[PDB]
There are 2 protein chains.
Amino acid sequence: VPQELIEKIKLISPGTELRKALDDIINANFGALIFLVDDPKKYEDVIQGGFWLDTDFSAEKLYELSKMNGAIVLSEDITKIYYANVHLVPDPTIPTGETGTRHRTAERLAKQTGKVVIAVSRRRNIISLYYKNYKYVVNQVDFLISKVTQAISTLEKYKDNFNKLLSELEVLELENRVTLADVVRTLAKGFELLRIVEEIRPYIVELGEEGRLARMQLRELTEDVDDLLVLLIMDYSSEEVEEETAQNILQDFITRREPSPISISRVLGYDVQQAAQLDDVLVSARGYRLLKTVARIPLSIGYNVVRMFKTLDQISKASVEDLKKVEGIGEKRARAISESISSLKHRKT
Amino acid sequence: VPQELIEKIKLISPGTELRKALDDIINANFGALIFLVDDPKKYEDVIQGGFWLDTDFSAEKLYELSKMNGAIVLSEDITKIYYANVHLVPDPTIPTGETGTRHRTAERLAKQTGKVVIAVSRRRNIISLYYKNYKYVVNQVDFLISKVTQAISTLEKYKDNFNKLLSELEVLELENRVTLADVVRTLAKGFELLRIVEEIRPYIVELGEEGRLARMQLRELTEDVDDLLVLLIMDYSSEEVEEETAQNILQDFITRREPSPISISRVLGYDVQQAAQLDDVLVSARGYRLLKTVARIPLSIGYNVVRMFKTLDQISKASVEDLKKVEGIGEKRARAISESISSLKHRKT
Ligand SMILES: Nc1ncnc2c1ncn2[C@@H]1O[C@@H]2COP(=O)(O)O[C@H]3[C@@H](O)[C@H](n4cnc5c(N)ncnc54)O[C@@H]3COP(=O)(O)O[C@H]2[C@H]1O
């Protein structure tokens, strides 16, 4: 959905005065047909009759005028009302898929002029926005909130299972018994969780001001999942992987490819041909996830720790003195790394 | 009913574009509140909000605008629409006996400004016009046609009875056997008939263009009745009476006085006070009616004929040469007088 169209959709999103007027208009079962132009006298050929108003916009003015027959003409920034009660006469030969004079008009005029045209039929409660060759249906808030509330509830469940996989993996990681299946299983759930966020995003945008709470909820639920999945990819890919590449992996399984077990492992660099093989492939975390997340070591410095000790298992055996020999590890980072690991080994294993 | 107000009623009479709009508005159960001014600027303190239109009037435009809440402001000549959807704010302390905000505003505003205000409420089908301290309710054509059609039917019955009275009177006149009762009975019926005409006149006016057939019917039924009654009065009053005098006696009995038998015969100059006396009072026509109406002798000249012969009976005895002595009677008018009376005597008596 092009950014160009999204800007226009904002014009009629909950919170704006225009949308507040359309809401009333929908509720009164008036229809509406609204033409958005900045230079009215250039569109003189497609606007016939009606009254020339040239007055400052308000929701209540628009509502009142919509009681009259025909169409309304506003400025593109919704600051002026230019015409009311007009007859819009776009070229009849422009192809249209719409039904009814109102919507067929809106589409043809939108195509003819490159401007926004808004149509509301008298008995339906949707707002149809036409821009160029685009058509976007904007839904009522109760409909959007229902989908979003379900989507969030769905996310809670994915997120709970992600947490349970993660904490199981944590244990395996600290005991160096991780198989590729555990890794892939965790990544896949994380991927799916983030896909859901991607799918619900348009509804949330569409909700405008009424989606503030929903955004906070998605934020709380997913706030560090992406960074976590990036560090998992860096800890378990077959060949060393820069952060940027790991993020591109994440981005791939969120959008382009489908997060299937075999596919994820293949992208991680493992020549596998069947899911049952994943349980036999032993792997060891390099230690980035633990070093960044728990020891608060910046990734830049993380690499230096890994280049030296290669795996988390070795890092967990290093003395403070050993760890200080790494570039970037003073006495505090050294004890942060060593105590955070021994603390986790004690508590979790 | 002041002529000032009658000019305003014309504005909304059948046939005008304004009335046409108002009929549509009544038909659609929209309401209306309309304010007629010549300089909107002068009245900007009683006009709040709404839309400045400043566009040419049409019925369709007024109809469309009336779909909106509030009031409409037109020029007094009903050639411009100035405002729509406005809030009218006349002085709340001005007395009014109207009901509901719409009609209380209308009457206060008209009183305050000296202008016309029109109110139509949504559920009734009347147009209320307010001018200064005047209120005039204008009716639908179908209500008016009903009363007028009845009035006409009533006039037909009065006119037939009048013709019967007259034809009997004629016979009596020609045989010189008329009594006061016969005259008074005929005048009374004539007076009552023209009263009915006077009373239905306001209905006729309210009908405007739709009153055209009604006016034609009145004209045909009453064509010569006034002249006829004037001539009767000149012929039968106690002492001789000038035409314009008799015209006033007609005016009196049509408008201000009741055409009771004693009242009529008293003002004709007879000293009776009991209705039964009229049968015993013998009268003889001067001859004006027969002279003007049948012999086609102009009143100015008939005076001289009555001057000389005094009564119809004596005129009917005069020979052509006898008549020719009168100032104005040549052989043409002399044979006209002579032959038309004798012709009448032959056929009627
Ligand atoms: N060229 C045509 N061809 C075939 N049928 C025609 C027609 N024009 C009108 N009709 C019929 O007349 C109905 C009444 O239109 P109305 O002007 O009162 O009310 C219109 C009008 O206010 C608005 N509308 C539709 N097209 C418009 C346009 N090009 N410009 C301004 N307003 C339009 O939508 C309202 C509902 O129109 P709706 O189609 O449901 O209903 C239309 C349609 O059924």
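The residue numbers of chain B are those assigned by Swiss-Prot, with the residues present covering 7-355 sequentially.
Per the header of the entry, the method used was X-ray crystallography, 2.2 Å.
Note: Cβ is positioned from N, Cα and C throughout, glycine not excepted.
Residues or ranges marked as 3',3'-c-di-AMP binding site by Swiss-Prot on the basis of experimental evidence: B:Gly76, B:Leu94, B:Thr107, B:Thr111, B:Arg128. Under the DSSP three-state reduction, B:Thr107 (3',3'-c-di-AMP binding site) is assigned to helix.
In Swiss-Prot, the entry for mutagenesis B:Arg130 to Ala states: About 90% loss of c-di-AMP formation. The structure shown retains the original residue. The Cβ of B:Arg130 (mutagenesis position) has 13 neighbouring Cβ atoms from other residues within 10 Å, across all protein chains displayed.
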Inset, instruction - To the nearest whole angstrom, state the Cα distance for the pair B:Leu94 (3',3'-c-di-AMP binding site) and B:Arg130 (mutagenesis position). - result: 21
Inset, instruction - Please name the residue among the binding-site residues B:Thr107, B:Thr111 whose C-beta has the most neighbouring C-beta atoms within 10 angstroms. - result: B:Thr111
Inset, instruction - Let me know the DSSP-derived helix, strand or coil state of B:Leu94 (3',3'-c-di-AMP binding site), please. - result: strand
Inset, instruction - Give the three-state DSSP assignment (helix, strand or coil) for B:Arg130 (mutagenesis position). - result: coil
Inset, instruction - Please list residues from the chain of B:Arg128 (3',3'-c-di-AMP binding site) whose Cβ is under 8 angstroms from its Cβ, counting only those at least six apart in sequence. - result: B:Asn35, B:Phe36, B:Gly37
Legend entry - C-beta crowding around B:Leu94 (3',3'-c-di-AMP binding site), within 10 angstroms: 25
Inset, instruction - Sort out the sequence-distant neighbours of B:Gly76 (3',3'-c-di-AMP binding site) for me: same chain, 6+ apart, CB within less than 8 Å of its CB, listed by position. - result: B:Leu39, B:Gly55, B:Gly56, B:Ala90, B:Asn91, B:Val92, B:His93, B:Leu94
Inset, instruction - Compute the C-alpha separation of B:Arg130 (mutagenesis position) from B:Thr107 (3',3'-c-di-AMP binding site), stating it in Å without decimals. - result: 15
